[PDB]
Amino acid sequence: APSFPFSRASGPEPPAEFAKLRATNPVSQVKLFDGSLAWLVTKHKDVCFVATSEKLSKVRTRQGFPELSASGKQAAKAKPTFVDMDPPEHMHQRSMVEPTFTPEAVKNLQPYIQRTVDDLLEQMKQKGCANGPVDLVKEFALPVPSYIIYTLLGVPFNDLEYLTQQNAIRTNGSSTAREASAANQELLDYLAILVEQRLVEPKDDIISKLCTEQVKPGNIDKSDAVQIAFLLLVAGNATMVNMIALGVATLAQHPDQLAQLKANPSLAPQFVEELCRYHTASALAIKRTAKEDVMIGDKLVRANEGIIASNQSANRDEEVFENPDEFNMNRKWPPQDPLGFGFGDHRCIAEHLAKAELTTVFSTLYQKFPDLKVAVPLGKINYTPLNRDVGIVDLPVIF
Ligand code: HEM
């Protein structure tokens, strides 16, 4: 039973194990860091089954849950938020915050998303690159999602830059454990004060809605409101940053795709679709324990055994996506959904928001900067460590 998680084959590539498994061993056991086992599911049909089966649970206090690291195991001890809940608790809590994220709400947010992107691009332009390249991550990929989610939560504008930096320290590979933990607690302490403030004087933000609609009637406590807000901040932000950077790198890697997007920015939605399939930057979230025996393919998953369903592997499944290892913005899409945002009731609350942020980026960036170029050879890009989800740490650019 091989150790899991697997390391990526190279900076921008999935782990090499998954194609082999899809071909010869699609449902198989892997060994986790603590010596426990889990079933690894690799085919799109089977990932969808795992994501939707009511015989499977996300509750992390169930013995058999596939925690992938020592830190994951300690994190499982806390009071869960909706990410780790089953029905009916899951939607009881998730419904408290899903209004901001609906397709229609995100459509109505489009002008705000556009203005945020425009403003950050203009700051980049005013800074310029006369003295050499600038880091597209720090200057752009980081602040776009950060400013948006903090603003939606209720953070005032003058606090965005500092809080963006502190949330990045949580996940920066260069942070020490103390630095990351202190940043985590700093943000929680900040959000607690915002909850206190919005309970006394609500404003038109997510924290205020939690306060008025859930804390004041006694449906949740203040501490719960803080933890729900924190989940919305930390769940997806670093993933968004990585997706922006990976999109820029991918366009540089495939010049004719960039040429097409520059000639027709209305292709941004389809570029984003392909990006979210090809670069599955959150690949380790579709995890379960079996509450009772369940058959998956030619395997029996027994009660209290763990399951990891790779959406990354599903998104490269040749039975669903023809020529899956080719990046093609002009892909002819099958009926089956790509799984970049997961599947089933737990499917990313922010899928529509994330796609709108990415579409806005990729329909704007090369209109602003038609001569944007990565300022190092592409083979020297600084990707996330290979034992992590795919991403980019920094990306020197000129324009
Ligand atoms: C391109 C960026 C993003 C990607 C690829 C992504 C991907 C995912 C994936 C794969 C899951 C797991 C879904 C499942 O369990 O099947 C998920 C869950 C979730 N995401 Fe995202 N996400 C992104 C951005 C965001 C943003 C911007 C936010 C917040 C504003 C967010 C908040 C969440 C939350 C709270 C959950 C848990 C949903 C639940 O379990 O009910 N995500 N996301």
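What you see of chain A is 5-403, where the numbers are those given in Swiss-Prot.
Recorded method is X-ray crystallography, 1.0 Å.
Backbone N, Cα and C atoms are what each Cβ position is placed from, and that goes for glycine too.
According to Swiss-Prot, the mutagenesis experiment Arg64 to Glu carries the following note: Impairs interaction with NADH. Mutagenesis annotation in Swiss-Prot: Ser73 to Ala, described as Decreases the NADPH-dependent activity; the structure shown retains the original residue. Swiss-Prot lists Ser75 to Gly among its mutagenesis entries, and the accompanying note reads: Improves the NADPH-dependent activity. For the published mutagenesis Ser75 to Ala, Swiss-Prot gives the following note: Decreases the NADPH-dependent activity. Experimental mutagenesis at this site is recorded by Swiss-Prot as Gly76 to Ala, annotated: Decreases the NADPH-dependent activity. One mutagenesis experiment catalogued in Swiss-Prot, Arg174 to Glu, is accompanied by this note: Impairs interaction with NADH. Here the residue is the original one, while Swiss-Prot reports the published mutagenesis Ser286 to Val or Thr with the comment Impairs catalytic activity. Annotated heme binding site per Swiss-Prot: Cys352, in sequence order. Here Swiss-Prot notes a mutagenesis experiment, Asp393 to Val or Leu, with the remark: Impairs catalytic activity.
Sequence features annotated in Swiss-Prot and their locations in the structure.
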residue	record	CB count, 10 Å
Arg64	mutagenesis position	19
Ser73	mutagenesis position	13
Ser75	mutagenesis position	11
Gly76	mutagenesis position	16
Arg174	mutagenesis position	19
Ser286	mutagenesis position	22
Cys352	heme binding site	19
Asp393	mutagenesis position	19
Problem - 10 Å Cα neighbourhood of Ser286 (mutagenesis position): matching mutagenesis positions from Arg64, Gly76, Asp393 - result: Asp393
Handout entry: Candidates near ligand 1 among the mutagenesis positions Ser73, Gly76, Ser286, judged by a Cβ under 6 angstroms
Key = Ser286
Problem - Distance, the residue listed as 'heme binding site' to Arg174 (mutagenesis position) (CA atoms, angstrom) - result: 21
Exercise for the section: Could you state the whole-number distance in Å separating the C-alpha atoms of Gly76 (mutagenesis position) and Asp393 (mutagenesis position)? Expected result: 15
Fill in the blank from the handout: For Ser73 (mutagenesis position) and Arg64 (mutagenesis position), the CA-to-CA distance in whole Å is 13
Exercise for the section: Quick one: pull the CA-CA distance for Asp393 (mutagenesis position) versus the residue listed as 'heme binding site', whole Å only. Expected result: 17
